[PDB]
Structures are given as C-alpha cells and as structure tokens.
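The structure appears below as structure tokens.
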Amino acid sequence: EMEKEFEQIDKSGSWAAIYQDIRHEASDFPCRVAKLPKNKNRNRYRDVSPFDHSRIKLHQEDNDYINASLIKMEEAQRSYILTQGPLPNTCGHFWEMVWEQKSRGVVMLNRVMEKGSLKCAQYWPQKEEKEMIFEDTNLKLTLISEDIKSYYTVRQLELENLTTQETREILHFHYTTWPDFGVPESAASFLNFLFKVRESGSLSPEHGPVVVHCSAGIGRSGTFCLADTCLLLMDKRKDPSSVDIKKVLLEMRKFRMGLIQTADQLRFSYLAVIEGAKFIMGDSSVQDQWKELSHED
Ligand code: VO4
Ligand code: VO4
C-alpha cells in the first residue's frame, strides 16, 4: 500500500531521494513553439514551458500560443488544463482558452501577490459593477457573486462571447493560503477544497477540462491534479492498493514538465490521497470532519 511505502520513506527520511528519482525519470519532450522569439512575452518563467505535443492551441490565426498544457489521464478518464498565472498581456488569451475548451471551472492555487512579488495578473473582476472586456479576444467577464471562506473563495463569473453573444457560467475556486513552493496547512483543508471543486460539476466529463493554475502552473497545480487523479483511480476499482502515486505523477509529467516542485509537495500528495481514501472506501462522515477541521468559517 501507499501507507506502507509512506512509512517506509519517512523512517529512512528518503523523500528527497524519491523525489529526485522522479525528476531523473521524467519525460523530456520539445517545447519549440514556446521558445519561438515571438512568444517570449507570453511566458511567465523561462524554465516552465508547455510541450508542443500537449499544448493548448488558441483558435486564432494570428498566434495560437498560450503557456498551457492538456493533461489527459486515460486510465482515470479525467483531463485537466494546467497553465501559468496569466500575464497582463495574456488575460484575453486565457479566457479565450476557457471559452474554446468549454471549461466550467478555474482552480487558482496562488495569490496575486506572494512574498512581495506579483505572481499573476488580476485577470477576473473583483466588483460586480466593474466588468472586464478583453478587446483582443472579444470576450466580456462579469463577477456575478462571491462566497468568501477563511482560506478560499468561490466566485461565479459570467463569460460572454461578444461576437456571438453566448454566455457561460464559470466557477472560480481560489485557494488563498497555499504558499508557493509550500504545502497546504492540512490534508483536511486541501481535501475540503478539492471536494468543493468536485461538488460544483467543474470536473465532470460533460464539461471541458478544468483549468488549474498557480504562478507557474506546475507545483501546486501538479499537487492538486495528482491527488484528484489518484483518488479517482481508487474510486473506479475501490482498490487503494492498485494506485501507484509515483507512476501516476510520471504519467502526468508526460504532458507538462515539473509537476510537483518539492519533495515535501510529493510527501503531502501521499498524505492527501491516504486521508481521502477514507471517503472513497466508504466513510462519508469524513467529509464533514474535513470541513470542520478546515475552519472555513
Ligand atoms: O500531440 V498528441 O497525438 O500526444 O495529443
Ligand atoms: O505557481 V507554482 O511554483 O505552485 O507551479
């Protein structure tokens, strides 16, 4: 089991070595479009790029590049789009991607300002009466409502294709207490938030893939997706023992580089999946225990 392995890695304190082995075996595919000169100002970080084979293409003829990867989990039957925190010049591209991919939810794992630096553009409206128009992609974005909890906020947004006047409801799930290169405060807090996203419909197959991002879109974003996919695999079989976390993470890293950025994020992933297994294997009451322990009030 993952719990035995977990205890076999703590004992020997070999989380650094396990995680480094993940880094050494991880896929290496080209990111030639990302590195084209004309795309320099569409990338937030030099060293975080989408692979060409899995990148999201915008449906525009000018320049279809966005720093975003489709993570398609075949066995689990769930897809995610992982992207960087939009730049001041890519907020129109970001919402264009949400529209064209038919996403219902956006999961944001970072704060706009972290450790005194701007990590992400303010790409959604903070006030109902102050809507946003992205002139380049011809899209309108209105804040419809907000539900502020102690460590996360859920927003209902209305996204409108101004060309066709069609409108969609987008749910924005904003985790505000997860430090960059850090871990959530508890398994319970993380799982309470993940199950909030799940319960919204945003991850369901009748919608486009959920969009998940932090500043770079690999560390916190990878931790979130890895936990969700592992729990889903366990769910399909009701067989916690058939789930190999390291193998799942390596499969995900075929679609975007760098997923999970520290050995303690890897270790936290194990914690989250082990705890979440209690719900999957039949203990429904544990979901209310997470909500209490997370102190969202
Ligand atoms: O470019 V792919 O055939 O790996 O979706
Ligand atoms: O914004 V991250 O360093 O959690 O990919």
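We number chain A the same way Swiss-Prot does; the residues here are 2-298, in that order.
Recorded method for this deposit: X-ray crystallography, 2.1 Å.
Cβ atoms here come from the backbone N, Cα and C positions, even for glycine.
One entry in Swiss-Prot concerns the mutagenesis experiment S50 to A or D. Its note says: No phosphorylation. Other Cβ atoms within 10 Å of the Cβ of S50 (mutagenesis position) number 22 in total over all chains.
For the mutagenesis experiment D181 to A, the note given by Swiss-Prot reads: Substrate-trapping mutant. The Cβ neighbour count for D181 (mutagenesis position), using a 10 Å radius over every protein chain in view, is 17.
Taken from Swiss-Prot, the feature substrate binding site applies to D181, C215, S216, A217, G218, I219, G220, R221, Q262. Taking a C-beta cut-off of under 8 angstroms and a sequence separation of 6 or more, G220 (substrate binding site) has the following same-chain neighbours: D181, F182, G259, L260, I261, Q262, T263, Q266.
One entry in Swiss-Prot concerns the mutagenesis experiment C215 to S. Its note says: Catalytically inactive mutant; abolishes sulfhydration. Summarising the environment of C215 (mutagenesis position), the number of other Cβ atoms within 10 Å of its Cβ, over all protein chains shown, is 28.
What Swiss-Prot lists as active site, phosphocysteine intermediate is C215.
For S216 (substrate binding site), the same-chain residues 6+ apart in sequence whose C-beta sits under 8 angstroms from its C-beta are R45, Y46, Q85, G86, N111, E115, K120, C121, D181. Every protein chain shown contributes to the tally, and the Cβ of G218 (substrate binding site) ends up with 28 other Cβ atoms within 10 Å. The number of other Cβ atoms within 10 Å of the Cβ belonging to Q262 (substrate binding site), over all protein chains shown, comes to 22.
Distance from the CA of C215 (mutagenesis position) to the CA of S50 (mutagenesis position) is 14 Å. In this structure, the recorded positions that sit close to ligand 2, with a C-beta under 6 angstroms from any of its atoms, are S216, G218, chosen from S50, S216, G218. Take the mean position of the Cβ atoms of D181, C215, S216, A217, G218, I219, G220, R221, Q262, the recorded substrate site; other residues of that chain with a Cβ within 8 Å of it are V49, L110, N111, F182, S222, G223.
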